[PDB]
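Visitor: Supplied in structure tokens, the structure appears directly below.
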Amino acid sequence: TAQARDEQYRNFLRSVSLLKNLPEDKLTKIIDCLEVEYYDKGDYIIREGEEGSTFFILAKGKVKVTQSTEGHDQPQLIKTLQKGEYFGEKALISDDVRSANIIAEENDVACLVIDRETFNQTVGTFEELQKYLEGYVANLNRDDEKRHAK
Ligand SMILES: Nc1nc2c(nc(Br)n2[C@@H]2O[C@@H]3COP(=O)(O)O[C@H]3[C@H]2O)c(=O)[nH]1
Ligand SMILES: [Ca+2]
Ligand SMILES: [Ca+2]
Ligand SMILES: [Ca+2]
Ligand SMILES: [Ca+2]
Ligand code: NA
């Protein structure tokens, strides 16, 4: 049922920190425009250095965050993320290429894929959320500098 589907997505999206206080009409816009992409173990959802403008919410499974850093020939493992966490906002906020890899850690990982326009018309319309994400990205920049990210 369309209604049952939309209710399931509404309940999930309201469990995401960043989205919990969105007006109904903006949550409905996300519900209407999100897409789902599925990944197998080891797949790169995001690859450092590539262009990208999608915002992702992890809906099922776990992902690894890895990043190239000075003194290491392979990207180093920074953290892992789980259901309800999000990623890919930094390319939009920093106006940059992707700055880390996001790798599926297991099979049947599912992410919600939110394009730039949808992001801009929902999350990006609320100054409190923009300022929050600006501060979060600033902390990511601090972390990048402290580990000597390439
Ligand atoms: N640069 C950077 N990015 C991090 C970090 N942790 C995460 Br989650 N991320 C996420 O990894 C994504 C890679 O694509 P992005 O640069 O668009 O956004 C990044 C962030 O959402 C981090 O320490 N540094
Ligand atoms: Ca974690
Ligand atoms: Ca604004
Ligand atoms: Ca921190
Ligand atoms: Ca950087
Ligand atoms: Na992808």
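Numbering, chain A: per Swiss-Prot, residues 269-418 in sequence.
According to its header, this structure was worked out by X-ray crystallography, 1.5 Å.
In case you wondered, yes, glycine gets a Cβ from its N, Cα and C as well.
Swiss-Prot lists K347, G356, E357, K358, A359, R366, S367, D412, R415 with the feature 3',5'-cyclic GMP 2 binding site, giving experimental evidence as the kind of evidence. One entry in Swiss-Prot concerns the mutagenesis experiment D412 to A. Its note says: Reduces cGMP binding affinity; when associated with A-415. Mutagenesis annotation in Swiss-Prot: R415 to A, described as Reduces cGMP binding affinity; when associated with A-412; the structure shown retains the original residue.
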Visitor: Select the most exposed residue of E357, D412, where exposure means the fewest other Cβ atoms within 10 Å, treating these as the recorded positions.
Guide: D412
Visitor: Using only the Cα atoms of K347, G356, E357, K358, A359, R366, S367, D412, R415, which the record gives as binding 3',5'-cyclic GMP 2, return the largest interatomic distance in Å, rounded to a whole number.
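Guide: Between the most distant Cα atoms of the 3',5'-cyclic GMP 2 site, 20 Å.
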Visitor: Tell me the Cβ neighbour count for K347 (3',5'-cyclic GMP 2 binding site), meaning other Cβ atoms within 10 Å of its Cβ, over all protein chains shown.
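Guide: So the Cβ neighbour count for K347 (3',5'-cyclic GMP 2 binding site) comes to 12.
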Visitor: Please report the Cα separation of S367 (3',5'-cyclic GMP 2 binding site) and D412 (mutagenesis position) in Å, rounded to an integer.
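Guide: Computed Cα spacing between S367 (3',5'-cyclic GMP 2 binding site) and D412 (mutagenesis position) is 9 Å.
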Visitor: Are any of the recorded positions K347, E357, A359, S367, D412, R415 near ligand 2, with a Cβ under 6 Å from it, and if so which?
Guide: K347
Visitor: About how far apart, in whole Å, are the alpha carbons (Cα) of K347 (3',5'-cyclic GMP 2 binding site) and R415 (mutagenesis position)?
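Guide: Answer for this pair: 13 Å between alpha carbons.
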Visitor: From the Cα of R415 (mutagenesis position) across to the Cα of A359 (3',5'-cyclic GMP 2 binding site), what is the distance in angstrom?
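Guide: Distance between the two Cα atoms comes out at 19 Å.
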Visitor: State the Cα to Cα distance, in Å, between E357 (3',5'-cyclic GMP 2 binding site) and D412 (mutagenesis position), rounded to an integer.
Guide: 15
Visitor: Can you list which of these recorded positions (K347, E357, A359, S367, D412, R415) have a Cβ closer than 6 Å to ligand 5?
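Guide: Near ligand 5, sequence order: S367, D412.
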Visitor: Let me know how many other Cβ atoms fall within 10 Å of the Cβ of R415 (mutagenesis position).
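Guide: The answer is 15.
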Visitor: Around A359 (3',5'-cyclic GMP 2 binding site), how many other CB atoms lie within 10 A of its CB?
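Guide: Other Cβ atoms within 10 Å of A359 (3',5'-cyclic GMP 2 binding site): 20.
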